[PDB]
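*Asks:* Here it is, the structure, as structure tokens.
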Amino acid sequence: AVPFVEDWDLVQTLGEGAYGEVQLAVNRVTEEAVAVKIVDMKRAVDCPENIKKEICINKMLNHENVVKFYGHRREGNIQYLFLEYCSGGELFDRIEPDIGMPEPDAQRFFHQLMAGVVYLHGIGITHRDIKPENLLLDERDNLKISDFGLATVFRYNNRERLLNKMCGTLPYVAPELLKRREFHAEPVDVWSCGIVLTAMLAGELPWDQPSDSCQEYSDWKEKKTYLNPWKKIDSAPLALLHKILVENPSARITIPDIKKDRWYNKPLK
Ligand SMILES: C[C@H]1CC[C@@H](NCc2ccc3c(c2)Cc2c(-c4ccc(C(=O)O)cc4)n[nH]c2-3)CC1
């Protein structure tokens, strides 16, 4: 038994918000770095319930493109979650405003993103809030899906549960969430991934939200890809977006088919 190995020093605030804050912790002995999410179980139906679900889901996660879950510590009202420290930071910061990033980097990040999503969907888990700020990068620039505070189970005992809860982030949310009472979970995550792809290649989001009243969204459905925000995206990745950002979730391309898309399998480019 090595003394002090259980002592972690909080040396930097990684993130802060409703949930509370995320601090970088370094092991007193080994100097190992991890991310510690601090969530004060206040209110009632709030944290006490929400944080418990987030924990159960994290305990199911084990994939190279998903933030690792080390464990959790509860000290009365305060709840501590020991998660993977990704020194690379948020993919969000790798996105140059109005520019994006080199197509090959985006393709690489997109490959890793799909890998993570396939994994989650494979074990019946939907994230429900995929966006650049939740996509982390490690020291080698490997994409990691993070924050399962909005995640939930959509498949259990081989039976799919349709969803109806409106959650996520408007710019990334699928249109069916704003138009239908119930919807299939998977196409919703594929959609947000497409908006993330769009952001990586153009450095701007296509619309405030996917609805009629939204100008750019209507233009997209009218295929006005000329000059408009899609003007900055090469034709190959654009052909993929045309298949992902499809109004009808039933007609939307699935991940197995995205894996077959030409740009997706295009070397480097
Ligand atoms: C304070 C300044 C310097 C650091 C910057 N942040 C970069 C950064 C670097 C490494 C990070 C995170 C952010 C966020 C995070 C997480 C993380 C894991 C899991 C969750 C979650 O489960 O919700 C949230 C955040 N692990 N590693 C990191 C912000 C301004």
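Residue numbering in chain A adheres to Swiss-Prot, whereby the residues present occupy positions 2-270 in order.
Backbone N, Cα and C atoms are what each Cβ position is placed from, and that goes for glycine too.
Sharing the feature lines straight out of Swiss-Prot:
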type	residues	note
ACT_SITE	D130	active site, proton acceptor
BINDING	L15, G16, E17, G18, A19, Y20, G21, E22, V23, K38	ATP binding site
DOMAIN	9-265	domain 'Protein kinase'
MUTAGEN	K38 to R	Abolishes kinase activity
MUTAGEN	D130 to A	Abolishes kinase activity
MUTAGEN	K132 to R	Strong reduction of chromatin-associated CHK1 ubiquitination
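I'm curious about the neighbourhood of these features; can you describe it?
*Replies:* Cβ neighbours within 10 Å of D130 (mutagenesis position), excluding its own Cβ and spanning all shown chains: 20.
Secondary structure at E17 (ATP binding site), as computed by DSSP, is strand.
Just so you know, the Cβ of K38 (mutagenesis position) picks up 23 other Cβ atoms within 10 Å once every protein chain is counted.
In the three-state DSSP classification, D130 (mutagenesis position) falls within coil.
Neighbour density for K132 (mutagenesis position): within 10 A of its CB lie 22 other CB atoms from the protein chains shown.
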*Asks:* Which one is it, among the mutagenesis positions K38, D130, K132, that lies nearest to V23 (ATP binding site) by Cα separation?
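*Replies:* Spatially nearest to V23 (ATP binding site) by Cα position is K38.
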*Asks:* Would you find the one among the binding-site residues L15, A19, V23 whose Cβ has the most company, meaning other Cβ atoms within 10 Å?
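*Replies:* Most Cβ neighbours within 10 Å: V23.
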*Asks:* Considering only the mutagenesis positions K38, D130, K132, which fall within 10 Å of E17 (ATP binding site) when distances are taken between Cα atoms?
*Replies:* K38
*Asks:* Give the subset of the recorded positions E17, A19, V23, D130 lying near ligand 1, defined as CB under 6 A from any of its atoms.
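*Replies:* What lies within reach of ligand 1, judged by Cβ under 6 Å, is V23.
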*Asks:* Around the ATP site formed by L15, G16, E17, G18, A19, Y20, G21, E22, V23, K38, list the extra residues of the same chain whose Cβ is within 8 Å of the site's Cβ centroid.
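*Replies:* What remains near the Cβ centre is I39, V40.
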